[PDB]
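One structure is given here, and the rest of the page talks about it.
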Amino acid sequence: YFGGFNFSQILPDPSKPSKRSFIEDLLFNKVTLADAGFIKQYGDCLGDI
Amino acid sequence: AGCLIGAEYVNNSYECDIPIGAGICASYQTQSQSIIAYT
Ligand SMILES: *[C@@H]1O[C@H](CO)[C@@H](O)[C@H](O)[C@H]1NC(C)=O
């Protein structure tokens, strides 16, 4: 209770494993990443799919 | 960010001394002096 102001859309929600808010989820899903090799990808490159 | 050979992983948390990768750092500590890796 913050005097009638609700910050529920900008405060984090602990249900999902990444503690991220609703607006931050919208901002993350809106920008389509290049899916670069910040996580390792030589296993995906060696396996010819 | 790849993988480490020669540094053991401890279940603690300190300030980042040597930056390695996605939230993982390394340091030279005592608890015999050795290189440890942590978050
Ligand atoms: C604030 O917003 C959430 C979701 O939009 C809602 O559940 C909550 O009741 C709102 N707060 C108030 C005081 O109405």
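In chain B, numbers come from Swiss-Prot; the residues present are 647-677, 689-696, in order.
Here the Cβ of each residue, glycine as well, is placed from N, Cα and C on the backbone.
According to Swiss-Prot, the mutagenesis experiment B:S673 to A carries the annotation: No effect on O-glycosylation by host GALNT1. For the mutagenesis of B:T676 to A, Swiss-Prot gives this note: Partial loss of O-glycosylation by host GALNT1. The structure shown keeps the original residue. Here Swiss-Prot describes B:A653 to V as a natural variant; the accompanying note says: In strain: 19B/501Y. In Swiss-Prot, a natural variant is listed as B:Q677 to H, annotated with the note In strain: Eta/B.1.525.
Shown on the structure are the features that Swiss-Prot records.
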residue: B:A653; record: variant position; contacts (Cβ under 8 Å, 6+ apart): B:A672, B:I692, B:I693, B:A694
residue: B:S673; record: mutagenesis position; contacts (Cβ under 8 Å, 6+ apart): B:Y660, B:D663, B:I664, B:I692, B:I693, B:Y695
residue: B:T676; record: mutagenesis position; contacts (Cβ under 8 Å, 6+ apart): B:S689, B:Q690, B:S691
residue: B:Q677; record: variant position; contacts (Cβ under 8 Å, 6+ apart): none
